[PDB]
Amino acid sequence: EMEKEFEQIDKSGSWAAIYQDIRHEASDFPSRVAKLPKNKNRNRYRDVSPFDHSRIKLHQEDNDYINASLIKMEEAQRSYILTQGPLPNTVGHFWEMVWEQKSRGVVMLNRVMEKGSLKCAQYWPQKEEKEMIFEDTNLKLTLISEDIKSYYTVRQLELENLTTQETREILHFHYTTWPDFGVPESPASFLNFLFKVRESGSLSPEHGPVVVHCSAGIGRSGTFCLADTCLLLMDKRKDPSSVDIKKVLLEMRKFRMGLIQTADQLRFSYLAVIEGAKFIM
Ligand SMILES: c1csc(-c2ncc[nH]2)c1
């Protein structure tokens, strides 16, 4: 059981060592499409690339590339698209991906500005009456409503395909209080946020996969998917303590490199799953 494993690694301060074993054990697959010179300006970070085997393809004949990975967790019956925070030139591609994958929710775990730099383009409208048009992908986006709380904001958005005049409602879940450095002290507001995404229906098999991002789509985004998948597997298995976080993380790393960036994010993931297990047992 992980509670005991937590105390061990914590009391022995072995987090950096566990983290290094995960780094060593992690899969490495080709990412040839990401490294094509024509895709250089579609990537926020040159060292963060989707693997070719799990990458999301855009349905445009010209250039199908977006920095986005499908993470398929077979036993948990959960899928997630993990992506980078859009660039000024990829906002249209981002919403094209949301449209084409039939996603119901977008989960954002960063602020647009952190540490005095832009971590993400402003890719949604700030006011009801000022809609955004993406001329390159023929999509219109309208803010319908915005519910601002202490730790997170939920926004209802209408996405309209200008080519076919279909419209869908998208929910934008924006966790606004992840600190500039380190991890939250307590996982309580993160768990509350995760239960709110679940309650929306956004993670349900009726819909396309949820889109999850931070700046690179590997660190905070990683913590989100890992916590969700681990808690769901604890519901599903005869023996909930058979759930090994490290194994789940390694299975997720077959689909996108670098998920969980620091030993602190790993410790936080254990804490989130341990605490979430109380609200689930
Ligand atoms: C790194 C690759 S592209 C890029 C960019 N595009 C627009 C703003 N920053 C930064």
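Sequence positions for chain A are given in Swiss-Prot numbering; the residues included correspond to 2-282, in order.
Including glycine, each Cβ sits where the backbone N, Cα and C put it.
The active site, phosphocysteine intermediate annotation in Swiss-Prot covers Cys215. In the three-state DSSP scheme, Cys215 (mutagenesis position) is classed as coil.
Residues annotated as substrate binding site in Swiss-Prot: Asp181, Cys215, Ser216, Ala217, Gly218, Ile219, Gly220, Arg221, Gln262. Proximity of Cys215 (mutagenesis position) to non-local residues of its own chain (separation of 6 or more, Cβ distance below 8 Å) is seen for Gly86, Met109, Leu110, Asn111, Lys120, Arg221, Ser222, given in sequence order.
According to Swiss-Prot, the mutagenesis experiment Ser50 to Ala or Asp carries this note: No phosphorylation. In the three-state DSSP scheme, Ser50 (mutagenesis position) is classed as coil. Over all protein chains present, the Cβ of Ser50 (mutagenesis position) has 21 other Cβ atoms lying within 10 Å.
The Cβ of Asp181 (mutagenesis position) has 9 other Cβ atoms within 10 Å, all protein chains considered. DSSP gives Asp181 (mutagenesis position) a coil state; it is part of no helix or strand. Under its mutagenesis entries, Swiss-Prot includes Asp181 to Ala with the note: Substrate-trapping mutant.
For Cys215 to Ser, Swiss-Prot lists a mutagenesis experiment annotated as follows: Catalytically inactive mutant; abolishes sulfhydration.
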Exercise. How long is the line from the C-alpha of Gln262 (substrate binding site) to the C-alpha of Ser50 (mutagenesis position), rounded to the nearest angstrom?
Worked result: 14
Seminar exercise, completed: One should report the C-alpha separation between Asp181 (mutagenesis position) and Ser216 (substrate binding site), rounded to whole angstrom, as 12
For this session: Rank the binding-site residues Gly218, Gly220 by the number of other Cβ atoms within 10 Å of each Cβ and report the first-ranked residue.
Result: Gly218
Problem set entry | Nearest recorded site to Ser50 (mutagenesis position) by CA-CA distance, among binding-site residues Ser216, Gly218, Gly220 | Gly218
Seminar exercise, completed: Counting other C-beta atoms within 10 angstroms, the emptiest spot among the binding-site residues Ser216, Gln262 is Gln262
